[PDB]
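Trainee: Next up is a structure, given as structure tokens.
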Amino acid sequence: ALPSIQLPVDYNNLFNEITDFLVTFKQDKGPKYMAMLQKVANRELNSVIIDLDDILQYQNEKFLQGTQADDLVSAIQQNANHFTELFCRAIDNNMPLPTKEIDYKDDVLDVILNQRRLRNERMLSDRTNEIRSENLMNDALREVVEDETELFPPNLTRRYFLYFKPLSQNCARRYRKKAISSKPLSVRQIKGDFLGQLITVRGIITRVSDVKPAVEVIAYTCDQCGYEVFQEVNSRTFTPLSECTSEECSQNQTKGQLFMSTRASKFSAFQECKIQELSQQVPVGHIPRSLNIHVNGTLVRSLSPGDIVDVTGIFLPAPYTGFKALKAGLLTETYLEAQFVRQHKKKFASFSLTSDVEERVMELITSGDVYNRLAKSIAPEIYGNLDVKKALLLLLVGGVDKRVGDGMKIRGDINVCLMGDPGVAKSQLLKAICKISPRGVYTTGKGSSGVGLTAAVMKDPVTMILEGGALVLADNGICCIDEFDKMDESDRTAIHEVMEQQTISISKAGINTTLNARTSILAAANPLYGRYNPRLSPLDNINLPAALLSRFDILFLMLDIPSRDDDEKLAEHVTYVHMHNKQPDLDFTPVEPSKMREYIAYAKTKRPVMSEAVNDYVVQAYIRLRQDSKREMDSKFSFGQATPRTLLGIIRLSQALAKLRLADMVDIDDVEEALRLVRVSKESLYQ
Amino acid sequence: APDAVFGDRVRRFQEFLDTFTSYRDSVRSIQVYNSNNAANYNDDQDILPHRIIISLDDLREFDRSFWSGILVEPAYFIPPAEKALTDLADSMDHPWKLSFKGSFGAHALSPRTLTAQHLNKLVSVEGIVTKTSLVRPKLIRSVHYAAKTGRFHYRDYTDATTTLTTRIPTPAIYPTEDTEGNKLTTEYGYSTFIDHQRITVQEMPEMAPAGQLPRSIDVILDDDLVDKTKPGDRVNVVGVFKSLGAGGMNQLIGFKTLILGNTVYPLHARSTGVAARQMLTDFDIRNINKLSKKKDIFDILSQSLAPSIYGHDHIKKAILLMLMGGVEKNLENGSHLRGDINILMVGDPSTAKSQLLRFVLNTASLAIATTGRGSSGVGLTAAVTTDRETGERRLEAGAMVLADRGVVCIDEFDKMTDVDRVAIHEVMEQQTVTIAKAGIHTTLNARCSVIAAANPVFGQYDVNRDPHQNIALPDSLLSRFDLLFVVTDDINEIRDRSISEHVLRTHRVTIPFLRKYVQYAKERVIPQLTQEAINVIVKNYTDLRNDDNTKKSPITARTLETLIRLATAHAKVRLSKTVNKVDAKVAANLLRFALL
DNA sequence: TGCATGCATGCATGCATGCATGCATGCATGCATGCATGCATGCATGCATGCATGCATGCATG
DNA sequence: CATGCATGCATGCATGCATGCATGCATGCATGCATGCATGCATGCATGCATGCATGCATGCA
Ligand SMILES: Nc1ncnc2c1ncn2[C@@H]1O[C@H](COP(=O)(O)OP(=O)(O)O)[C@@H](O)[C@H]1O
């Protein structure tokens, strides 16, 4: 009964060689990870990051200089779960322990482990005194002390954590080895044979839960024998235990009666979410599935919902089956444990490094004529509309704010509407804008109702929260909106509530919340039946009241005059699209969006300040606008009224225009550009 | 599928089984002979088991680990080595068991002190075979015929005794009405069977203390090992001490014990059982063939048997000849004609009479010293069985029964009562014993050779009064005994001188070479009478009737039957096939000194 | 007198609200079963009383 | 005065009885264990209400 199997996997010399690689590494002053371990011993960091490349670099290094190394990349790659603690107990062999005197305000966790380090040694110092005092080289005298005393386990006092990291193909491109762990694989590609492996998946973060502590081990005070009982739980649920389980309360008539304790237990950060399929490699008639991923420890609070992320980890089952009668006997429900996060579309306001950044940013700066180059680069796949692209470049900036303090804020947001139909292909840009921009949700007219894009209340799974909508999702980002003309009339009311910032009021059956939203609005509606009748007026061919048009600072019109000379360049434009896969030729090179947004995000941290001469230039220029707008008062081609919100925008615009100079140099040509985009945006209906 | 542990014990022992090629030719000769055994049985017309002796020598000089593991926990190393050995049997061309021969001072302890220690180990125990049970076969594989479907079936049964490992017991009821309802008609013959036996072993009485209650254990045998021992011998047993059974913890002491996986070795006693296991090399027999080419070796063998005794030349000559035993020719549908020779001596005390007796015992083979009385079971078996298994009557073989093909040493023959002397006429002449009590009348065979020793009636008066009635024995007992030696009390000084330096050098070619030369002559040296053997003894025996009766008495034709035996045994010594006249010239002189 | 435009009204497409329905689980009740006790039975084992054997004696023998 | 025979007595062993001592058969008695049900918790289906929209009708205009 119960036979045994030998396998080529060893645990002995692998533990020996993994000690040497943990010690002997010099390439990337002294040893790399010991200085990191001294930084861990500095008690200022909680994570340990292990690559696979320096392993493979070492594995290249040992064969070329010495006889033979045991393979260790594919060794970890197979089972990958026993390599957690068998690696980590070798770390505690070597440690620069007293490297800094403890701070009084360091950590309440730190003062507890310092006790259990010291209480271990003082208990160790007692037993070696009694044995030498009762005699009848001292290694066996040391060894007698080792087994006659109950101690705290070394698993109980750790204070740090370790996360693995998958290898890139880049070093695998030089020397091909077991690079199977890092491929963009699908949930459909997850066959049930990849259990225990280390994988790489990607998708969309959907229905993120909340972070709440997970109990791991529980302390138990005796109060009679004075020991501490410890119970490790790896199940879903558990039980409290009996009255005592001491060795000294044992073999005695009166046992104790215990109770647990809070401050001595060890907890863990816990939160999970679900990943939906990428919706690009899905077969032609299928519906995307989901997958459960547990997240533990340091990496928590790092995954916003509705993103694109590369998740790598190791693939483990959970003991669970479905309904009671449907159980075929051994039903294994799986999950994935998160190990490393690499996000596509790297989020702004999260970097501070500038040196390797300005290694490429200064080359963009020293390229010359940058501001005209930018709007050429965002969605260049149409012809013309450069001033139209120029304003949308400025929509990408935004990024200004001011509160007077004990008062009100001002919203530094731009709201550009688009009018015209149909051969301008506006939706080619509408998909392009929310694609490059981080936190970009593409929305339609009817597919969200008045309750859809706002929040909702449903029963919480395992961890009655407010499940939010798209505008709840796409805060601090830009919402792309199709066909505002066909919304619900109640859905119009919420949009007016965004033009005053952060306001979403709810007076439903049990909900009285006023939730906040740092969103941004782009809208595009179509004109009336027919197309551009000069017999029709402004607001005659418009299906919306002008109070909503007063809330729009910037408005465009998409004319289509069939002109003879404008076609031949546009004909050569569109035919060149299908000849190749790139439009510009010998005059321009496009900016890739990843390098583009980093220059944007660095420009988002400037906050230019105005001056006094630019104060003088704007005031009389507003008297220019206020005087000639109020001399018509008609339903003619000119619009009716000029708001003070027009001045609120154009001050904010030249402020945002100063941000692309990155210099806090609000000047005369700063404002000179701002007036040009006002008079051309309006009244382009002359031809 | 086996684990890594099981194959490693195989490949390590396979490394040893490939190390020494001596056992390779052993199993080769096993297979070739049994192939040739079936070849002659199946070609003109139109036995041996499977076990090989392995010593406990080579394992210490090969693997001290595998040495140690056997000697403590044998239940892990015995199965894979046999599986590896059955591999060798199948690869070079059924259990294929082993021996584990070998002397070790580890666990050769008494069974008296064996209990509660060294359990689940391999122990070598010796002692006395007693109360042998009955031989029963064991059912293994049942065969069943179904009538309507017309096919056979298959069914096995196992027990915990054989397997040596505690496996989950799965009993199965003997089958009837298996699938649909056809009658499972039973068959036989093709159903296989294996014999079975259990015995008890008492410890050694020579090793035992003075007087205490003896305690014993039990041994169950196996297929090729059923019935090698009669009750009443000295046998070494090598096996594994195993305790089975649920020791009373089910619902006052359980855990009864036994020993299985056994090899049986009968060993020679002082006065019981066979000692003829002595080997003969080609180097040995070449010395015998060099020895037998001489002309005076009968003298040297005569002088050899008095290592510490002066004189008695012609007495020693016959002691060669009794161990020769003469020739036996049973007649065609008649009776046997007795071939052995029985001698009584007489003489004054302290004249090497008791210095002869154990020399006759120890040098010979299968001898029993019978002293004083011989009452109620020496010549008999007495049939006293109160066997608890069934009301029946069996026998316990007495010494005269037990000493068949051997020598009976009778001490102080005159003190025997007339009761057993009735049986001596039956034993010495008809060579049979018939016991007829009310349970079962019986008849058995015993053709023992007899030497007895009686004293004179009164004083040392061996020559003074008269040669007749110095013994006052019954008349037929004169006719029973062949030669009657009279030892005198001759007082001299030259004779005293030969006594003098003999005993002095005493307190300040060989025997083991001798018994090799003896037992070789039994199975190949019987001779046949020739024409020259008639002409002397016809002339001579008439002189024995015409003139010896003018001196002494008696002369029967039975005396002439001894004249055949003396020339017979003399030809055995020279290992001739014919019979020479010189053999009679020796035999004629032997009567003159014995009588006149 | 015929026609385009604004106003009143029914329709059924999504949110609250009510209830029927399906599944997990700890406990009180009934029944198969081991265990103590004495019996009829079957079979081995000790024992004491009278006869043949050994020795002393009277008689005869030479 | 030195042996042989008939006579009488003392004594150890064979065994057919009485009695104690191992397996099955039977019966009364008390401990423990599988399990269906009352209860509670989670979930899907159907109706009234708010209403944008299509439609019929009143209206002034060329
Ligand atoms: N011829 C002899 N040579 C040597 N020793 C002798 C001889 N005769 C007698 N003995 C001695 O006699 C002793 C044996 O006495 P034995 O006659 O056998 O006993 P019993 O006469 O009582 O049967 C032995 O110890 C032996 O030493």
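Numbers in chain B track Swiss-Prot; the residues on display, in order, are 16-61, 91-137, 151-308, 314-570, 651-738.
Yeah, the Cβs are placed from backbone N, Cα and C, and that goes for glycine too.
Residues or ranges marked as ATP binding site by Swiss-Prot: B:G409, B:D410, B:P411, B:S412, B:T413, B:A414, B:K415, B:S416. Here Swiss-Prot flags B:359-566 as domain 'MCM'. What Swiss-Prot notes for the published mutagenesis of B:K415 to A is this: No effect on MCM2-7 complex helicase activity. Loss of MCM2-7 complex helicase activity; when associated with MCM5 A-422. Reduces MCM2-7 complex helicase activity; when associated with MCM2 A-549.
Burial and contacts for the listed features, if you can.
Mentor: In the three-state DSSP scheme, B:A414 (ATP binding site) falls into the coil class. Of all Cβ atoms in the shown protein chains, 17 besides its own fall within 10 Å of the Cβ of B:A414 (ATP binding site).
For B:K415 (mutagenesis position), other Cβ atoms within 10 Å of its Cβ number 16.
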Trainee: Got a sec? Which of B:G409, B:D410, B:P411, B:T413, B:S416, the binding-site residues, have CB under 6 Å of any ligand 1 atom?
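Mentor: Going through B:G409, B:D410, B:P411, B:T413, B:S416 in sequence order, those close to ligand 1 turn out to be B:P411, B:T413, B:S416.
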Trainee: Who sits close to B:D410 (ATP binding site): which same-chain residues at least 6 apart have their Cβ under 8 Å from its Cβ?
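Mentor: Spatial neighbours, sequence-distant, of B:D410 (ATP binding site): B:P518, B:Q522, B:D524, B:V549, B:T550, B:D551.
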Trainee: Given the binding-site residues B:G409, B:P411, which one's Cβ is surrounded by the fewest other Cβ atoms within 10 Å?
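Mentor: If we count Cβ atoms within 10 Å for the binding-site residues B:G409, B:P411, the smallest count is at B:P411.
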Trainee: Per 10 Å Cβ neighbour count, which of the binding-site residues B:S412, B:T413 ranks highest?
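Mentor: Going through B:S412, B:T413 one by one, the largest Cβ count within 10 Å is at B:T413.
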Trainee: Helix, strand or coil for B:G409 (ATP binding site)? Use DSSP.
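Mentor: Where B:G409 (ATP binding site) sits, the three-state DSSP reduction gives strand.
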Trainee: How many neighbouring Cβ atoms, not counting its own, are there within 10 Å of the Cβ of B:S416 (ATP binding site)?
Mentor: 12
Trainee: So which other residues, same chain and not among B:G409, B:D410, B:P411, B:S412, B:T413, B:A414, B:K415, B:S416, have a Cβ within 8 Å of the centroid of the Cβ atoms at the ATP site?
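Mentor: Going along the sequence, the neighbours appear as B:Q417, B:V549.
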Trainee: Compute the C-alpha separation of B:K415 (mutagenesis position) from B:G409 (ATP binding site), stating it in Å without decimals.
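Mentor: That separation, Cα to Cα, works out to 8 Å.
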